[PDB]
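Working notes, beginning with the structure itself.
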Amino acid sequence: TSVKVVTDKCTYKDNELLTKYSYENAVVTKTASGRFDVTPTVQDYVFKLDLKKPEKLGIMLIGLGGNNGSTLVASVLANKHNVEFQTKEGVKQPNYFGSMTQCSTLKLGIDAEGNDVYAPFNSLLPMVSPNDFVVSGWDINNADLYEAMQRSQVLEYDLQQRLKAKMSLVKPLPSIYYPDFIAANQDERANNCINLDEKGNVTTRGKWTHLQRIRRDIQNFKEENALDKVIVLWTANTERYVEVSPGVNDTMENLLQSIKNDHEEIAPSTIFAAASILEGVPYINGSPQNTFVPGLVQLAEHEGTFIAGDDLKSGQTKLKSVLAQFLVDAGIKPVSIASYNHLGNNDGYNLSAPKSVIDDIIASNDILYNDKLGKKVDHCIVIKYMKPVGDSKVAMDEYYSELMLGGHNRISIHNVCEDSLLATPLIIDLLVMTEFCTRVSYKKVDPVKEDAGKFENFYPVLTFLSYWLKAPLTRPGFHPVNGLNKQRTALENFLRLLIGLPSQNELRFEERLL
Amino acid sequence: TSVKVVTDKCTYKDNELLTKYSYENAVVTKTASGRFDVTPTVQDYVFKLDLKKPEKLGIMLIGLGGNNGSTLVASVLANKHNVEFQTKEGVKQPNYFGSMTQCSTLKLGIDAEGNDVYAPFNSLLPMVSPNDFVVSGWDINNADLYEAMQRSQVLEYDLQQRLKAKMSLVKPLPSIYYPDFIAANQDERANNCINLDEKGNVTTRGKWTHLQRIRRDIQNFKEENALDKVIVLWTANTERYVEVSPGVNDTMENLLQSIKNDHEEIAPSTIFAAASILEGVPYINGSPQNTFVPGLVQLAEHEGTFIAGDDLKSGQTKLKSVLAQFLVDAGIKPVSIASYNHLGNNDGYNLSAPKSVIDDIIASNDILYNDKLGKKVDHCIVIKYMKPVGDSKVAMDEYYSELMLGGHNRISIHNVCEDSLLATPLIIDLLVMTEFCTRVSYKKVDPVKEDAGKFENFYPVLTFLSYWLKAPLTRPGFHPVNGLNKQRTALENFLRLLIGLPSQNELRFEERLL
Amino acid sequence: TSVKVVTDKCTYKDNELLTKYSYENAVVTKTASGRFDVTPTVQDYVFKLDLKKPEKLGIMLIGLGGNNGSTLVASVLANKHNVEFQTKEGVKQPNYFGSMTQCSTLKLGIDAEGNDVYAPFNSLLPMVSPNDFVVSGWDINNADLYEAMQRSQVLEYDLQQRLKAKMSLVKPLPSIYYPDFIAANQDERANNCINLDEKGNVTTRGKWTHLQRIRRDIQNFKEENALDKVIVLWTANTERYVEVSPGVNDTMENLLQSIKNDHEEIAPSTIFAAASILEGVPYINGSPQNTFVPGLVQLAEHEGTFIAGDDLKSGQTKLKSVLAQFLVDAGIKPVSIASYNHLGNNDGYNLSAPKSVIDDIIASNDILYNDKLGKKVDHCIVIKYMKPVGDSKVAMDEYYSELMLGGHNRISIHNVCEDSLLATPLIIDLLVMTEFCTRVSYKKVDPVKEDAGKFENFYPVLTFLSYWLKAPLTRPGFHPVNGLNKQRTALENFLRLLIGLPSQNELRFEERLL
Ligand SMILES: NC(=O)c1ccc[n+]([C@@H]2O[C@H](COP(=O)([O-])OP(=O)(O)OC[C@H]3O[C@@H](n4cnc5c(N)ncnc54)[C@H](O)[C@@H]3O)[C@@H](O)[C@H]2O)c1
Ligand SMILES: NC(=O)c1ccc[n+]([C@@H]2O[C@H](COP(=O)([O-])OP(=O)(O)OC[C@H]3O[C@@H](n4cnc5c(N)ncnc54)[C@H](O)[C@@H]3O)[C@@H](O)[C@H]2O)c1
Ligand SMILES: NC(=O)c1ccc[n+]([C@@H]2O[C@H](COP(=O)([O-])OP(=O)(O)OC[C@H]3O[C@@H](n4cnc5c(N)ncnc54)[C@H](O)[C@@H]3O)[C@@H](O)[C@H]2O)c1
């Protein structure tokens, strides 16, 4: 399945794709008089898409032995080998449900009877299939992917048994472990580390050597498997936030120096990220950690390496975003939002250890939210640990909106699902989109000089992945976009413009006019 | 609060706005080899907006003495005269929360810093304020609008008392009551009928005179209030679906005669609609009735009168269109959708006497729904009647979806609110937007012959209002568009294009690139 | 509406009720072989019930100006003076719904056909009517009760208005305010204190003079009105648990001395209690405070003054107890019970600052809970403050039970209501019952000696009220019962035995046999 657009904006050459595009926008300036001044903005571009996708993509997850890690590898094997499995409801076939890049579709246009015609998200342009993912990684635990899969209690027993043979062969490489960055209760799982002293005890000494190790591990993995492309995705337990101290991790030279001196400010995630950047490998942070300190970000810009991340954005977080937006777009003013969640996996255990979307929506509607009628919105996030629930997550949200004439509206949302079975599919999307973006270059074409300038690459921070990130990383200055649906459309239009197609207008003048 | 855009596509003259716009789309063809051939299409237009908005807008509601009717008149007066009222929470100020046209916002562009900039939905172009609404109408019950509130039990007691003086002076004109079109017999509540024989009893005879009677009321209302524009909206109890037959109510001329012949296939709504069309007055159907039979449609096309409607989109039904779209757009395949509603309005007793979105979503993604994994989605809607709940309706939805590897996701939606407080604000939007389209005319540009033909009005059926309509009617052959968000965006780009602004793309190339 | 029972166990003389009763029970001892040895038990008694109920019961509430305090006085005036009020749903008559003692019924037996016959809970024996309640009390805030209502936002605006005249006449007496005993600082809300130094500021010194003063308040209140009987109920914000030391709290003589020494361990509640006990007036602690320390208890024993309470039981807590017991009573094993609640009352502050029934069920079933299958049950209660909710409280419980053959059951509860409208009704019961027990004296019957012993009143600590207390303090040694239903039956039987009626045994041999 493929798509071909007949447009004079797209041309080929040496197995590549060149396309012109006029980026239209507009700058605004509010007048104290209460008048908006909009001045349209135009900027022609020329995008180059590397039409040669890797025959096999290399994926290295930090926390391979975890729920997502094991589930990911499992999904890849089951799907690639069509490993059907027995279930209480009969024999089921493997699939990537939950993956918008694998099971979603986009509207290309209309047909004869002016009806909308859709095509798979990955049919517009060549993208790497997860079935071609060569997965490996690190993890402070030596349990093979079969054992790791059993303790995760995520997949059917039968499916696990049919994958047992293969899974048992995959062992996660030893990793870096600095106790002062996670739950004090990890000393038992931590039995697969590279940072061990002469005797054999965990040590935060020799961080630079650790970085050297991860670098080598990347190289070896890429060598053992005739691979050219590799992607590092952090899916390990959450680390504690790190202090951004000046003269330590604020600039490039400092960061690397800090590591060499084993500065306390350097977390293991910091080392993994740095090692990935130094190897030209795109690093993706799927955890709530300020891993990308100004130092690393600077190093990324320099090396021209890709970095994206900060929390995988759960499926429930996506709902809260949609619901909230919906209400406010309809003129409904939510006054209170209660979100109480609780699960029982090793993830929610690390959280409970004894030792903003809503904000943007408010600033967008000064009608409902202002000093005269109120500019605040109560919201609380709760996450309790309940082991006797398993990976099955229970999400509960309560929206109390203010309606016309003293009226009120209360919406109760009860979400229940196998937490890992949502994140995994999502992680696949990030991987798929990351490598795709790697094969994309752009040139800011001006009107006065022909062929002026060479092709550049996407800004180090792939904001185009904010759809799968709870805390979208943004370059100094710009404000992150949290509008889920808007992030979804951004992708559509992006893929569209690449094949010579304008933005969706939904004006359907074919029907409304004539 | 106004908006001024700097563009050479907009020129003002004679208090009118002329805007050039290039409409881009694309036809698609599917090849046996599973390939989509996209053929881009372009069509330049020239829209003309009548900047002269009515100083006062005439609104005539059928069933003006009901929940929505009484509540609507209340909101207008409360907001127009700033009638604050006492509540359990204290003194409150009236507003139009729930009204997207009155309390929502739109993105105009970005500011210097690079942040987004929003403006009220009705700030781009001049629109009629509900504060300038002159409401009147018909109803089979003579009770004045004050008594209407008391029995409706929708607004705060205090507010009702502060509006008692004014409300009690508003009385609904006698309406047409064919007991054969309403499930429950209402001859006692119907003490305000026009169709009475010499014995003073209700009869379905002389339907033509009934039609003239209505046309007379439309004429009287317009003169007694010195009004120009007038809009009729149906908010009366649901009628039974009429039958479509050749020579009867299929052709324009057939309908007219079928009326003079007092045919059994002519409902009072059919009459009200026809009368509205015969007066060049736009008619809207806020009820689930095939009132716009092919006869009336053609009737409208001839008269050049705007029509649209068929059931008012409720609040819960919107959450459905949102959630459902959300999931499938995320690659999640829903398989079970069960909705259960129940309230206690007067209409709740009418729906107690017996005589889609999910579809468009299934056809959009053939990856999840095909002849191999399942192309069906069990959906059921059960609306009971619980008088001991007042205007407060309780809705509950249960979405059961299949996840990756035999996974599952169960989402429960519990919505509670005073139904009429959601519909009223919605009705206001229909009226505010309808009168707008009345001041809009376009001209399909001919590349060969300039100034070819003259400005035309929208196709009688205003699908642009399908955002507020549950079962939007369309042109013969065309498929309905229920995507809530897609309908919303349609309105955006429509307003944006009239001021010389391109459709939103959310590409934000100022951050992603450079 | 009284109940006459023909019995040789009940004798009415000199306006008093003498009833005989044989208390049957059983002692048990476990055997090594797992065999249970039950040894029956019997003990004859003779109860004397003072049939002279007060014409007017005196109630003094500590925290009169609070939500419950204001609502209680209001409920009394509304019902007493039949103050009907207007509401969004028409005129409504005042009642005591939520009060089992005032609105529940009991089974007296069968009839001719053999059908169950019920009678109001307060018709078997003479009980005080809340309509005869003369209320007064203390509060650190001087706002009159009318202003108290507006601040509580609990009752309908109209009702508050119709009670404005009478409510404005009620003002709470100055109370004792020790700032170091309240979580949230309240120096701005506190303007009605007695503990003021000569200069005129709040001080914790001179606690004994403070007690003397409160004694005066009780004496005056009693003299002021023609009251002989008076009860004190604490409904003020929660204090901090005062640690118990062997030199101050330990005994009666110490407590009194400690008070004279202004010991930091003497809280204002401690004083109010002592003051109440010293006046022969029963004290009820309606908050989670170890007010009743050993010292106080002993004092109550010496003076023979009744005391009881320790945190008012919530409708939320009551419900959790019912389901919990229900599930276990059906052989179902609940493994996880999550509870999340949030409100916006003033107490929300005292429940937010920088300051089990489940266990009994588990221990009552070694079949479901044991060292072989599991003896634990994850439970957790979360309470959040959400001002934009008013008096309304949103409770959510999540029970995850275990079924057979790997089965599982999930029950999601969602309770919503005005927190104070359920509590107020409960406080009334406590008062009604507390005064009832006051007129109850018993005498143990010695089979070998006639008329042996005198009639003794209930043990200072009233447990028959546990139905309304979450943390019912029990005499040293015994274990507190938390099974709601059982507490209900305890009351049923007690009232029945008093009128000569057997225990309740649903055995219907008049149907099951013969
Ligand atoms: N599952 C979801 O739905 C979801 C949603 C949003 C975010 N996340 C985030 O994704 C991450 C993974 O969650 P999970 O549910 O898979 O947890 P998990 O317990 O199953 O796995 C995390 C793994 O990390 C390993 N690990 C810990 N420290 C490490 C280190 N220094 N180096 C290498 N490995 C290390 C652990 O041994 C463990 O196997 C978390 O950071 C979580 O907050 C998950
Ligand atoms: N109330 C809501 O929130 C809501 C939301 C979505 C859709 N709707 C739709 O709106 C319609 C009615 O809404 P309502 O809330 O106004 O109901 P309603 O019962 O409160 O009032 C309808 C009014 O119309 C009058 N009436 C009945 N037959 C009539 C006739 N032939 N001509 C003139 N008047 C007539 C009735 O006596 C009554 O006063 C229904 O079709 C319903 O499905 C209502
Ligand atoms: N309201 C309920 O539903 C409910 C349910 C269970 C338990 N309780 C218990 O009862 C208490 C009352 O709760 P509320 O909801 O009525 O709070 P509230 O704020 O409405 O009223 C408490 C009142 O106590 C007064 N007060 C505080 N400290 C005092 C002192 N030292 N002496 C005299 N008055 C004092 C306050 O000024 C206030 O008017 C809580 O502390 C709580 O532990 C209440």
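Chain A residue numbers are taken from Swiss-Prot; in order, the displayed residues are 10-364, 375-533.
This entry, so its header tells us, was determined using X-ray crystallography, 2.7 Å.
Quick reminder: no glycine exception, Cβ is built from N, Cα and C everywhere.
Recorded in Swiss-Prot as a mutagenesis result, A:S184 to D carries the remark: Decreases activity. Inositol auxotrophy. For the recorded site, A:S184 (mutagenesis position), the DSSP three-state label reads strand. In this view, A:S184 (mutagenesis position) is surrounded by 27 other Cβ atoms within 10 Å of its Cβ, with every protein chain counted.
Spatially close to A:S296 (mutagenesis position) yet at least six residues away along the chain are A:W243, A:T244, A:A245, A:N246, A:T247, A:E248, A:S278, A:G318, A:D319, A:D320, A:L321, judged by Cβ distances under 8 angstroms. Record note (Swiss-Prot), mutagenesis A:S296 to A or D: Decreases activity. Inositol auxotrophy. The unchanged residue is displayed.
Summarising the environment of A:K412 (mutagenesis position), the number of other Cβ atoms within 10 Å of its Cβ, over all protein chains shown, is 27. As a published mutagenesis entry, A:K412 to A appears in Swiss-Prot alongside the note: Loss of activity.
The annotation that Swiss-Prot gives for the mutagenesis experiment A:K489 to A reads: Loss of activity. The local packing around A:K489 (mutagenesis position), expressed as other Cβ atoms within 10 Å of its Cβ over all shown chains, amounts to 19. DSSP assigns A:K489 (mutagenesis position) to coil in the three-state reduction, placing it in neither a helix nor a strand.
Cα separation, A:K412 (mutagenesis position) to A:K489 (mutagenesis position), rounded: 18 Å. The mutagenesis positions near ligand 1, defined by a Cβ under 6 Å from one of its atoms, are A:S184, A:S296, chosen from A:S184, A:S296, A:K412, A:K489. Counting in whole angstrom, A:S184 (mutagenesis position) lies 26 from A:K489 (mutagenesis position) by their C-alpha atoms.
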